[PDB]
Protein chains: 6
Amino acid sequence: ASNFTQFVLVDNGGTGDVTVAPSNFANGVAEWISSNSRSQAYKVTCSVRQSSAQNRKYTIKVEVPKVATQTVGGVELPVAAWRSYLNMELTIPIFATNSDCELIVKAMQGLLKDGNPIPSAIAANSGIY
Amino acid sequence: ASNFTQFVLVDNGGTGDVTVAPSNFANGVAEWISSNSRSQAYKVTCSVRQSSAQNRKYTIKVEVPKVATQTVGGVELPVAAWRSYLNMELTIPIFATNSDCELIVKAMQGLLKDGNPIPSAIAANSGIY
Amino acid sequence: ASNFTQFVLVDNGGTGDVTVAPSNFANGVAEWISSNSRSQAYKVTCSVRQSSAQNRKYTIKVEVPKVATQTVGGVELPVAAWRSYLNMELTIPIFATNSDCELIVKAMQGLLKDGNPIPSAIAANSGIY
Amino acid sequence: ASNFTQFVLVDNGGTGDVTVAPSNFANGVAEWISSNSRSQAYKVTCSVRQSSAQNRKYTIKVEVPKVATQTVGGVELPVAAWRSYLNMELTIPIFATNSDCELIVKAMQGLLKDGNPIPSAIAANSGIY
Amino acid sequence: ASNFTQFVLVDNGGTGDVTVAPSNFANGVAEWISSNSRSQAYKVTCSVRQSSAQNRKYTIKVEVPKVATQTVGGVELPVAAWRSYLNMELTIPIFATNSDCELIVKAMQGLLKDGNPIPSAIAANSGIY
Amino acid sequence: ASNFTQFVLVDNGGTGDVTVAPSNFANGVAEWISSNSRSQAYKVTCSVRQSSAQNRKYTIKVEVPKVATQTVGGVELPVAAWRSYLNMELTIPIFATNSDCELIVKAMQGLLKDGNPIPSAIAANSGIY
RNA sequence: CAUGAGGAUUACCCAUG
RNA sequence: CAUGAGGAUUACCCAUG
RNA sequence: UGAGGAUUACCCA
RNA sequence: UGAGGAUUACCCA
């Protein structure tokens, strides 16, 4: 095995799909980027640490860019108008079994499923009400 | 267009599904919890605010109970041994359109899609390798 | 759903019934008032807080007014001769299940049921003996 | 006209009813408890005093045991995990007549009547939303 | 029950209507935002407070943006060329009954009805004459 | 041509309508007063000024009185028990066309339309919830 | 290390304990 | 935050730890 | 308080 | 400027 593989970050039905690939593991931080100039790339990082005597903490970060072409010094450069940042930390007690962890994963998937409250608000630029 | 409704957090296909329902709205912070004691419940909270002049920021928190060897309705100490905490912060620049936000949501869905690195690692009590 | 609804605070068989309605939720304090000038209204407030790592505390307050018409500066104003205050705090351990909570509610209902000791003393301006 | 008699605190319609009986009268503070160990009993106390020149004040306290997974007659620690505390303070101006007081009692009954906001929220481990 | 809902701010028949939706209710300040880029959105805020012993005071604010596209360095962002700022404070004595408040509301609606002096002056970039 | 005319401030069908009429236009401040005792009259004032290089600013004020009769020493005078004070400022950039201004006006009318959040809260002596 | 509906130029910074 | 059969002009104040 | 100014829940006399 | 207070075209920081 080896779970450090490439995957589809943004799925648009096999056309214009943002796919991300392993690009670095320096300092225990797994990194993935899209085939772009480092300045316009989507970026995903992940790291696990034994945060406490009885806890493990996953730190996941995703960077979604808004690509643009900027003219600096009369020259065009590939760049990012702005970036959206997702920072998530997951703390799991060492007593959690694999089935307990599967439960956490499913919860996170259900949380963001199309049609549910939260993803609906985010996509509509509104709050929950 | 009220989106503060109950939804399925953990989907086990009809049987054993965990539904989470509206339970509090104090301070604009929406809360959903499962039908359990608060020590063993699945909890979800969400709020949005203008983090700065250039950004808006969604703060999403999830609490998942350790289920293996759990005693329903019992007193389980220490608390830190029986619960997992998910803390998500999503920063979005004010220039993001609904379309941009829809993409950001897809990115989050892709990150956690079944079979991808991150969720597979979490579910197996592993890191990246 | 949504439990923030109006209800009958004082029941006098559908005639002269004091009914109270949602009027404010600012700062996480749910408020209800009767259709009156803010100076002569019945008022009910409720708020929940995670008072401790292992406790939740409900703070409920009710204000019963004695309406009157006062002549100030040679002018008649709707006002309250005096007000009666009820302040109750309920501390529930996070380990209490829904059935445990139902038990608490029933206890509070039984405590105040017509004919029982306490409501009998209060209504007769006496103590318990 | 002695009103210090036993009464039904939790009514389950004949079967499983919790009766609470006189157990102490030290210092004019009336006490009622269920037929249990004092660590698992239902307790009720009540006293009245002239809080100030303009008011009288009833202090009512109730203790409700956590029943789910309870071991009858056993030693359950920590105490704070197995008990709920209700603390009620009722302030009544000396001008209140018996009629005024009867109304104040109805207000308290209405507040807790079955199906109303407050009790429904408490019973569901919820807040207002 | 709830009045912290979505509503039509600008009515243009049934199409091109500007709808503002709840977004935040932090610190007793309710906020509504229209959809899409926060940068080009309409904003409405409202709050009430006891300004003094006898008065309650509503503070309402509205922001009407002039939608435009900013281009700099060849990078274009959705922005607001400028904004129009509405700012109103309404003081109401606590002796006001619901009847009195309805009158106050009709006064405000009348002040701005089509054809009347003030809305006509504003709409025509004019003053009084 | 003139917009400094009489108009209906409060519309109650066709009878009991409150009409306000021009009374003064000193120092760029237009004033309207309802008929009868000045002491019990409704008042409306309006003025515009170049607040800065880019902005013009409207300042509008309305006074709703609570009609009452004052009696002192057996002498009765027509007075206002109290007054409700509306106070609004509207800032509009000089780049706003007549089209833009009409939009701003519709926004104000929409903000106060019957049934919408704000006018409903005010009319009910309530806040947002 | 812990906690923040703390911030960001985003594997880094602040406050608090 | 904790405790008071502490007070009130009642979502706020006092004493104590 | 202000027919006080705004980058708009901030700031000046 | 101020979800700053009013006896409301005044006044405070």
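Chain D is numbered as in Swiss-Prot; the shown residues are, in order, 2-130.
Going by what the header records, the deposited coordinates were determined by X-ray crystallography, 2.6 Å.
Just so you know, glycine gets a Cβ as well, placed from its N, Cα and C.
Every protein chain shown contributes to the tally, and the Cβ of D:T46 (mutagenesis position) ends up with 17 other Cβ atoms within 10 Å. Looking at Swiss-Prot, the entry for mutagenesis of D:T46 to A says: Loss of repression of replicase translation. 80% loss of binding to the operator RNA in vivo.
Swiss-Prot gives this note for the published mutagenesis D:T60 to S: Loss of repression of replicase. 20% loss of binding to the operator RNA in vivo. Its Cβ placed at the centre, D:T60 (mutagenesis position) has 15 other Cβ atoms within 10 Å.
Experimental mutagenesis is annotated in Swiss-Prot for D:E77 to A, with the remark: No effect on the organization of the T=3 capsid, but with a loss of thermal stability. No effect on infectivity. Within 10 Å of the C-beta of D:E77 (mutagenesis position) we count 17 further C-beta atoms, all protein chains included.
Every protein chain shown contributes to the tally, and the Cβ of D:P79 (mutagenesis position) ends up with 11 other Cβ atoms within 10 Å. Among the sequence features in Swiss-Prot, the mutagenesis site D:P79 to A is noted as follows: No effect on the organization of the T=3 capsid, but with a loss of thermal stability. Complete loss of infectivity.
DSSP assigns D:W83 (mutagenesis position) to coil, not to a helix or a strand. Under its mutagenesis annotations, Swiss-Prot gives D:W83 to R the following note: Complete loss of viral assembly.
In sequence order, the mutagenesis positions near D:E77 (mutagenesis position) (Cα within 10 Å of its Cα) are D:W83, drawn from D:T46, D:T60, D:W83. Look at D:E77 (mutagenesis position): DSSP puts it in coil.
Here D:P79 (mutagenesis position) is positioned 26 angstrom away from D:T60 (mutagenesis position), judged by their C-alpha atoms. Residues from the set of mutagenesis positions D:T46, D:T60, D:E77, D:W83 situated with their C-beta under 8 Å of a chain C C-beta: D:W83.
Same-chain residues at least 6 positions away in sequence with a Cβ under 8 Å from that of D:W83 (mutagenesis position) are, in sequence order, D:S40, D:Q41, D:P66, D:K67, D:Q71, D:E77.
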